[PDB]
Structure formats: structure tokens, C-alpha cells
Amino acid sequence: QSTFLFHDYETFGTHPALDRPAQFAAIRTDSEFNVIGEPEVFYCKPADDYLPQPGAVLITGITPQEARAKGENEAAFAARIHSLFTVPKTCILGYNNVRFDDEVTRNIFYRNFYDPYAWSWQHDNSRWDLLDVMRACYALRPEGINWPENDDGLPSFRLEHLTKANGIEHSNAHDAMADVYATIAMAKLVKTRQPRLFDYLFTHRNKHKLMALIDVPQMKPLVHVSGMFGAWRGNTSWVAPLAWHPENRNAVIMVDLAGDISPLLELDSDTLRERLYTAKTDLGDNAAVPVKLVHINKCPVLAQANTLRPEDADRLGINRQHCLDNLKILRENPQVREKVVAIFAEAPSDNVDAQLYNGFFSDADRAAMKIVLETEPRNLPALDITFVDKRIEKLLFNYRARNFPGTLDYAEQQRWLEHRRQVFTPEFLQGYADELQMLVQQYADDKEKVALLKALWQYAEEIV
DNA sequence: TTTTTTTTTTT
């Protein structure tokens, strides 16, 4: 039988490729989300070349020390996660996971000699994200479920706010599992209150399932939901697919039909290209370019035209007319599509860890890495295999120097400290201080928080 | 199998 898999991370920072993980959580589930298997949780040892960015530690409450003690080396952290995720017929998911938690999962596998995509592709493996489903469910069919309004009075879509607003427990928040359960809790709330909707979002999660909606030459008007539209509009507005992104066929070029199209008609690409790369403030007394890219491969909420009903669009405030007129004009303008699609025809990182998306690895290397996966820590020095990619030869030096310091050789050991020297440069460390200071000054009142700010400096000493 | 500015989200 096919299964879901609700997972969650706790990291030492936002950026997946640079900031490292700290904790993991996961639960296997059936077609109706009921709890199969043993709840799995590990910790990840932070290597001797990285300092957690305070903000992460303050909100997680998880110090590196704790992780160094409780946790396994990143290789095992990967392996153990890879082994859960490689299970066939699985829909691996979480909250914001596609935007975040999964990326980490990629960079981990990338770092530790694995396929960072296969886990959500090979042997009938898919993925999903409830965050969009919440926004959608509020936007279109909010019957039954509660949604919390903020200070100003706009709907929140935090897990911590949605849980407390739906009876689900979230004492001990930002605790790997506590989320993973409270994450499942919502799926059963959406399959209950609007399975009508749920199955729609679900079945159309896959790439090939989305093309059904996207009619490009004729520009069929679809309903879309992203946080990018913002809470003020209920994260919703109709869109018309102009074209497939020139340099990235995983992206479709859409038009916000709720906005003011005229710029598209009354400017050239090189201005529009400036006007959409213009920020929300310095676009002064003008209109904003109502264009956006929807990425098909990222479980986007795409629905059929009439899905959004007059009962809903009135509740929200989106102006049916404007979107139609604008469509009429867009279909009556076969050159809007000309420049807009030109815009996206203008095309680099230095650190190997962030060098994930430099294409893919050739079948020659795919083997060569899988063979490095066979080699026991002993023989990594010994084995002679040729590599096409320059990224691997680098990755292998780090891989050993973090996960297996015992394997290091007299020279390597001193190259590693010379790396650590280039990493931990005086002023760079000073920053860390200024930050810790400023924060402890900010969070001076609290003792339990400061307790961490202390520990991070303690860590920042001994590690250096 | 893959990636500048919206907006909100997770750590």
C-alpha cells in the first residue's frame, strides 16, 4: 500500500546550503493519515567549521553542544533520513517543506554523496505541502475550519497560530515532533472539512497533473493561491499563462489579472524588466507589474477558472470584472506575450556547498559516487576512482574532514585548519560577537533565552 | 531531477 510521510527539521539557520541541520522528525502514515510505524527522531552533530546563527538557536532552544552530544555525524543523519525517504510509493510531506524543509534534505544528500531528487521521484515517490493547502482552504472553502486574525485583522497561516486556533496542542513549540504531529492534525482537518477540495489539490500535485489546467496559447484563466499575493487578498487571484519561462521549463509565466495590466502595454521589456525588479517601496507613485512565475514542480495551488465562486470573491474583494476585461485585452494583445517573455531571457556561487544547482551529475559520476558510498571509512584514502565533475573532488575532501576526522592525513589535517582559518577570520568572528551582544541586550530580561546566548559563545570559544 | 522581485513562511 502507498503511504504518506510527515517530516520536519530543526536547523541552525535559514539557508539550507550553508546553515546546517540539528534535529529531524518523521511519521509514516496510511491513506487516511493514521499513525503507522515507530516515530523517528535523531540529532545532527555540527562539524568543527560552523557556528549556528543565534536567531535559530534562540527559537529552537537547541544548542550545538546538545546536538553534538545527542546527535550522529551528518553522514548518518543523511543515511538514516535517506533510508526512510527511499521507501517506494511514498508522498513525503510537511509544512512549507517544499519551500524549505525539503531543500535542506537536498543539500544534505548533495553534501553526503546521494541523489538529492530521486528520494521524491524513484519508485512512485511524490511530495506535498500543507501550507498552500491552508491558504487555499481559507481562500476558497473555509467552511468548518478556524483561522486566526492578526493585530491588524488579517488571516495568519503559521502552524503555531493554526494549531492554537484549532484546539491542537502546541506547548513545546518548534520541537521536531510536536510539529510533525500538529502538522498531521491539519491534514485530517482538511480531508474532513473539505475533501472535495483536498483531493483536487492532491491529485493535481504532480507536474504532469498541472498541465491539464495550463492552456498557454489560448491563455485559460486559472485560480491560483500563493503567499506571494499576500494576506490582504486572501493569498488569491486569477491568472493567465502567457508562456513557459525561456530558460526554465519548470516555470510558467503568469499574469495577475487582479492587478493593473496597463504597464505591460505601455512599457518595453527593458523598463518592465526594471519595474518588476524594482522593490515595493521605490516603485513610487506608479503601478506594479502584475506578472509572476509559477513553478510547476513545487506543488502550487492551481485550480480551474470557476473554482473561485462569487460567494468567495465577494468575501475576499477580488474584482471579477477587472480580471475579465484584462483577459479580453490580453487575448486582444498578441504582443504583450512578446515582450513579457523576452524579459526573462537574461542569464554564480563560489562555495561548493552552495554549488548544488550546477546542472546534474552524469551517469559516469552517478556510479563514481555510489561507489564512494560502498567504500568503508578505512579505504576512502585507498580507493582510486576518476571523477568528471569538479564539485565531487571538492565535496569528498569536506565529507571526510567533517564526518570522519579520523580518516584525515597529515597534510589534509593542516589544509583543513587552513580552511577553518579562512572561515573563522577575526572580523567575521567579531560580527558573531556584535550580534550576540546586541541580542543579549535586546533579550536582556529573559534568563532562559540568555542561557542559550551564553552557551553559543561558550561553543564559539571551544570550537575555535 | 534544476535554479533579481513580489509575500509569507520555516529556523
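All chain A residue numbers match Swiss-Prot; in order, they span 8-354, 359-475.
From the backbone N, Cα and C atoms, a Cβ is placed for every residue, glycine too.
Feature annotation from Swiss-Prot assigns Mg(2+) 1 binding site to A:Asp15; the stated evidence is experimental evidence. According to Swiss-Prot, the substrate binding site annotation covers A:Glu17, A:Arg165. Annotation source Swiss-Prot lists Mg(2+) 2 binding site at A:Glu17, A:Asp186, citing experimental evidence. Taken from Swiss-Prot, the feature domain 'Exonuclease' applies to A:13-192, supported by sequence analysis. According to Swiss-Prot, the mutagenesis experiment A:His181 to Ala carries the following note: Residual nuclease activity. Record note (Swiss-Prot), mutagenesis A:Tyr207 to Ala: Strongly reduced ssb-binding. Reduced ssb-dependent nuclease activity. The unchanged residue is displayed. While the structure shown retains the original residue, Swiss-Prot records the mutagenesis experiment A:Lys227 to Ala with this note: 7-fold reduced ssb-binding. Reduced ssb-dependent nuclease activity. A:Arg316 to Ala appears in Swiss-Prot as a published mutagenesis result, with the remark: Strongly reduced ssb-binding. Strongly reduced ssb-dependent nuclease activity. The annotation that Swiss-Prot gives for the mutagenesis experiment A:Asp319 to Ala reads: 2-fold reduced ssb-binding. No effect on ssb-dependent nuclease activity. Per Swiss-Prot, mutagenesis A:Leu331 to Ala is noted as: No effect on ssb-binding and on ssb-dependent nuclease activity. According to Swiss-Prot, the experimentally introduced change A:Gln448 to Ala is described as follows: No effect on ssb-binding and on ssb-dependent nuclease activity.
No coordinates are deposited for the 4 residues that fall between A:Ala354 and A:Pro359. The C-alpha atoms bordering this gap are 10 Å apart. The C-beta environment of A:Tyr207 (mutagenesis position), restricted to residues of the same chain at least 6 apart in sequence and closer than 8 Å, consists of A:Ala310, A:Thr314. When secondary structure is read from DSSP and collapsed to three states, A:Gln448 (mutagenesis position) falls in the helix class.
The local packing around the residue listed as 'Mg(2+) 1 binding site', expressed as other Cβ atoms within 10 Å of its Cβ over all shown chains, amounts to 26. Of the recorded residues, A:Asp186 (Mg(2+) 2 binding site) and A:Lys227 (mutagenesis position) place their C-alpha atoms 38 Å from one another. When the Cα of A:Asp319 (mutagenesis position) is compared against those of the binding-site residues A:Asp15, A:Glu17, A:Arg165, the shortest separation belongs to A:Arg165. Counting only the Cα atoms, the space from the residue listed as 'Mg(2+) 1 binding site' to A:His181 (mutagenesis position) is about 10 angstrom. Non-local contacts of A:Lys227 (mutagenesis position) by the CB criterion (under 8 A, 6+ apart in sequence, same chain) comprise A:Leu220, A:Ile221, A:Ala247, A:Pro248, A:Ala312. Looking at A:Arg165 (substrate binding site) and A:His181 (mutagenesis position), their Cα atoms lie 12 Å from each other. Spacing of A:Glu17 (substrate binding site) relative to A:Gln448 (mutagenesis position) is 24 Å (Cα to Cα, whole number). Sorting the recorded positions A:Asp186, A:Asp319 by the number of other Cβ atoms within 10 Å puts A:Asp186 first. In this structure, A:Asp186 (Mg(2+) 2 binding site) is part of a helix by DSSP. Between the recorded positions A:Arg165, A:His181, A:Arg316, the minimum number of other C-beta atoms within 10 Å of a residue's C-beta occurs at A:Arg316.
Long-range C-beta contacts of A:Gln448 (mutagenesis position), restricted to its own chain and to partners at least six residues apart, with a cutoff below 8 Å, are absent.
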